[PDB]
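Encoded as structure tokens, the structure appears first; notes follow it.
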Amino acid sequence: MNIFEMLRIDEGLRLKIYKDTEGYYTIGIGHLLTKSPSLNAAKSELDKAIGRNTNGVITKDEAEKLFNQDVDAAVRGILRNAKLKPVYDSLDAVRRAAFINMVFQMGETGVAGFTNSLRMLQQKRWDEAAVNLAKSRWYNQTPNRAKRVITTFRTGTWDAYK
Ligand SMILES: [Cl-]
Ligand SMILES: [Cl-]
């Protein structure tokens, strides 16, 4: 198991514009297109992202291409972030995958907001951090995915995904 396979299980794959759990226009493997309500605004962003007139539909290769960019951007954002970097640096390889997953789903700003849990992860207080991560809107909104991520943090293994 690796970050790519982990996120592909959590996000799924869709080749037609769809609405995410929050109601926003998304395509492929969790690629947010726009927070705007306009499907047109969404198709426009889509075409811009792909470099062609897509009429709202893309191929597998195109979806994967967006996915590769997004994982890269996620990693590079963590490493550029003063609040996140030290956390990431302190973690083992499995837990680093779990942190990237959060960042991909909620943005750098969002994760940077989990101040208390970050301090706990850095100190390697796994159980306590797992309890604190659960007290969040994130966990209440997408409980199955949150539990998987949290278990990865608590255990340091890929069990939740196996
Ligand atoms: Cl893009
Ligand atoms: Cl869920």
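Method of determination (from the header): X-ray crystallography, 1.8 Å.
Each Cβ is built from the backbone N, Cα and C atoms, and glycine gets one as well.
Annotated in Swiss-Prot:
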- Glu11 to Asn: Loss of 84% of enzymatic activity (MUTAGEN)
- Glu11 to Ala, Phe, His, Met or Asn: Complete loss of enzymatic activity (MUTAGEN)
- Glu11 to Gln: Complete loss of activity (MUTAGEN)
- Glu11: active site, proton donor/acceptor (ACT_SITE)
- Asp20 to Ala, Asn, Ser or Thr: Complete loss of enzymatic activity (MUTAGEN)
- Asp20 to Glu or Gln: Loss of 99% of enzymatic activity (MUTAGEN)
- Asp20 to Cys: Nearly no effet on specific enzymatic activity (MUTAGEN)
- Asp20: active site, proton donor/acceptor (ACT_SITE)
- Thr26 to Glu: Complete loss of activity at neutral pH; covalently bound substrate (MUTAGEN)
- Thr26 to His: Facilitates transglycosylation more effectively than hydrolysis; covalently bound substrate (MUTAGEN)
- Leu32, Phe104, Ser117, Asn132: substrate binding site (BINDING)
- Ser117 to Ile: 500-fold decrease in enzymatic activity (MUTAGEN)
- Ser117 to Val: 50-fold decrease in enzymatic activity (MUTAGEN)
- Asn132 to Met or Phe: 2-fold decrease in enzymatic activity (MUTAGEN)
Where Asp20 (mutagenesis position) falls in three-state DSSP terms: coil
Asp20 (mutagenesis position) and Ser117 (mutagenesis position), distance between Cα atoms, whole Å: 26
Entry from the mutagenesis positions list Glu11, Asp20 having the most other CB atoms no farther than 10 A: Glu11
CB within-chain contacts under 8 A for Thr26 (mutagenesis position), separation at least 6: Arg14, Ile17, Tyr18, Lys19, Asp20, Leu32, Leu33
Mutagenesis positions listed as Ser117, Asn132, least Cβ neighbours within 10 Å: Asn132
Candidate with the highest Cβ count within 10 Å, taken from the binding-site residues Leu32, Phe104: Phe104
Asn132 (mutagenesis position) to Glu11 (mutagenesis position) - Cα separation in whole Å: 24
Length of the line joining the Cα atoms of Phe104 (substrate binding site) and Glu11 (mutagenesis position), in Å: 10
Collapsed DSSP category at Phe104 (substrate binding site): helix
